[PDB]
Amino acid sequence: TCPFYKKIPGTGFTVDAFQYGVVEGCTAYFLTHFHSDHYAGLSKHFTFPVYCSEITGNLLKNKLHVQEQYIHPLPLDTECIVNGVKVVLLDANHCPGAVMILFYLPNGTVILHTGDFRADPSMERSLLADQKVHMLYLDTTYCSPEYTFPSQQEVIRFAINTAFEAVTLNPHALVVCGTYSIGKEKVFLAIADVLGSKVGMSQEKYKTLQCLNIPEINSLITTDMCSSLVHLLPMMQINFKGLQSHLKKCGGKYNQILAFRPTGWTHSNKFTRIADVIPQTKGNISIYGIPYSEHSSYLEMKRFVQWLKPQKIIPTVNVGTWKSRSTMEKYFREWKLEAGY
Ligand code: NI
């Protein structure tokens, strides 16, 4: 049974609600992005209309085999009528194809559903500038002041400078980057660009990347592992055992691995600056955990919400415990008292 925070009142619409069977009264199922917790339940046997971005619809057709007749891609930043209701899709600054959804209800209420997002001041000059929002369905993943991390640009500068120094010292070093979903592609693309290499990967991951409308992608990635000195592997394999085993497979081309695990936040964020980050090392293998987030920090979230001034907030993450729900409600009231709405 579908929870209340996935239903849009006064419509036949749901958001990210594919794992509940046939939802009573639902005429259109929206999908914000192609991450497994959000598409859980979709498959080639799905027979109701799915609304989404073009990139999400490429992934639904090629990776999950959803039939074409049920995929309804919408352009971004463009007013569209769906089943009698005006909607707009906005870039969520999350993974490729991820959107926020503005719903203009027939009674005059305006609802923003952020999906998953990383708030940015550039959103203050989108189509959100133009009118008031009554209800905000908010990605609260990091809604507590302990959740701090650097800008994505600082993180990428650290990664590129670390990889370029290692491989210039030792031209026989291999760079490996962990992945387990779409998102965070800038990590491995920026490192391969400074090294003058294509990125090598499995046929399954190549297929996924070919769905993402990245400019000049054919110049950047390959399935020919032997030709490349930046490899992608499953995130589960980014450990000393898994990396040893991969180095065996490269036919004595390499004698060192430098590996990256883009995580979200970890408690090593509470003490260490990005500049001061060091790897875990065993023999000729070194592993860096780098804090590349595709969700809002606490401060980015608070800025967005204090600018938007919604009348009501509905969290969509961390909703399963009374302690989490009470913590989030306290911060919402602080923000509102401080800003005066
Ligand atoms: Ni996500």
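We number chain A the way Swiss-Prot does; in order, the residues shown are 700-1040.
Quick check of the header: X-ray crystallography, 1.3 Å.
Using the three backbone atoms N, Cα and C, a Cβ is placed for every residue, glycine included.
Annotation for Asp838 (mutagenesis position): same-chain Cβ neighbours under 8 Å, separated by at least 6 residues, are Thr813, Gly814, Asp815, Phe816, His994, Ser995, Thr1015, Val1016. Under DSSP, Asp838 (mutagenesis position) is assigned to coil, being neither helix nor strand in the three-state scheme. Under its mutagenesis entries, Swiss-Prot includes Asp838 to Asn with the note: Impaired nuclear focus formation, reduced interaction with PIAS and increased sensitivity to cisplatin.
In Swiss-Prot, a published mutagenesis experiment is listed as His994 to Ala, annotated Impaired nuclear focus formation, reduced interaction with PIAS and increased sensitivity to cisplatin. Cβ contacts within 10 Å of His994 (mutagenesis position), excluding its own Cβ and spanning all protein chains shown: 21.
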